[PDB]
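Read through the structure below, which is laid out as structure tokens, and then see the notes.
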Amino acid sequence: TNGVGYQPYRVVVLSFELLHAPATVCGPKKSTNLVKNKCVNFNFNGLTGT
Amino acid sequence: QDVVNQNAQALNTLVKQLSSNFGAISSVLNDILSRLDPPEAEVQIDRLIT
Amino acid sequence: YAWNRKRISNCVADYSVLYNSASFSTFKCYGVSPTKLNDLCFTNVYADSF
Amino acid sequence: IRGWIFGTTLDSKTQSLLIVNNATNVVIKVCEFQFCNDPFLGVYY
Amino acid sequence: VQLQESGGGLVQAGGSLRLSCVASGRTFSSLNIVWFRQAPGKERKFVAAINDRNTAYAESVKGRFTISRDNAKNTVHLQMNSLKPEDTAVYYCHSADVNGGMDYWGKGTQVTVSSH
Ligand SMILES: *[C@@H]1O[C@H](CO)[C@@H](O)[C@H](O)[C@H]1NC(C)=O
């Protein structure tokens, strides 16, 4: 019966830490083939770079 | 020897200053950019730049 | 005061289905961006539902 | 030496991390143990 | 895994009741109980809680009750004494574990008491 603003809200908080441990929660980002000796845009577990 | 050591210390300090957050979430530009969208990563990039 | 803390690890987490589904009235991320969650592999994730 | 015992109360009221050394299994059962006064393991001589 | 609350029969003013909240679990001694009170259609309230070492009652049931523990059974029990017709409520009982916050709320028991 109470108006909007007091009604129950289901709250979920996705706390997480980055780069501080062996990563176990990966995104749905498909792996590619590995390349060597050429300047490439690598992405290992989030460690992106050139 | 003091001239060589002074130059080496200056370069070492300049390089080690690349590992300071300066208030940003992280000290690495690539991870800041890959973690945050541009509109909010603006301030982190600005802190690192300053 | 009895918030349910669940351990999330060693799985592929697809945050797109959460983000695109507009059934939530508040989807706020502070240290990261909701759009980039599908490109980061996380060390450890906590879920706090209450 | 065959392992170590961990916890905060060690009387089944709280959780207790436990480690045992063995040639096959190193089970680390994190349970609620009503621990004894002298937890010890005997080997024949 | 769950809690069931049974009891709350028909008694007379000043009588004694025995209500038990048997819990499906294995460490319910650590899960200290809290008793809650709801009036028939009015605002809710608490009753008592035997939180291990000591106890704590409410203003309506101040010292009139003899709260008890069944640690060898992992069950809780409340003793009802000096019952009054103005305590016609639906008592509850709940316990939350220390690790991994969670609730095992029950169903309720009637506290109907006659007046004469
Ligand atoms: C390791 O444990 C197994 C059973 O769990 C036992 O058969 C074996 O003898 C143990 N190894 C020892 C005592 O070296």
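Chain A uses Swiss-Prot numbers throughout; the residues present, in order, are 500-549.
Method of determination (from the header): electron microscopy, 3.0 Å.
Placed from the backbone N, Cα and C atoms, the Cβ positions cover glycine too.
Its own atom aside, the Cβ of A:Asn501 (mutagenesis position) has 7 Cβ atoms within 10 angstroms in the protein chains shown. Here the residue is the original one, but Swiss-Prot notes a mutagenesis experiment at this spot, A:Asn501 to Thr: Reduced host ACE2-binding affinity in vitro.
Swiss-Prot gives this note for the natural variant A:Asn501 to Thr: In strain: 19B/501T. In three-state terms derived from DSSP, A:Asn501 (mutagenesis position) belongs to neither a helical nor a strand segment and is classed as coil.
Listed in Swiss-Prot as a natural variant, A:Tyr505 to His is described as follows: In strain: Omicron/BA.1, Omicron/BA.2, Omicron/BA.2.12.1, Omicron/BA.2.75, Omicron/BA.4, Omicron/BA.5, Omicron/BQ.1.1, Omicron/XBB.1.5, Omicron/EG.5.1. Sequence-distant contacts of A:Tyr505 (variant position), defined as residues of its own chain at least six apart whose C-beta falls under 8 angstroms from its C-beta, are absent.
Swiss-Prot lists A:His519 to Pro among its mutagenesis entries, and the accompanying note reads: Increased resistance to human covalescent sera neutralization. Under the DSSP three-state reduction, A:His519 (mutagenesis position) is assigned to coil, being neither helix nor strand. Cβ neighbours within 10 Å of A:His519 (mutagenesis position), excluding its own Cβ and spanning all shown chains: 8.
Of the recorded residues, A:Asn501 (mutagenesis position) and A:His519 (mutagenesis position) place their C-alpha atoms 45 Å from one another.
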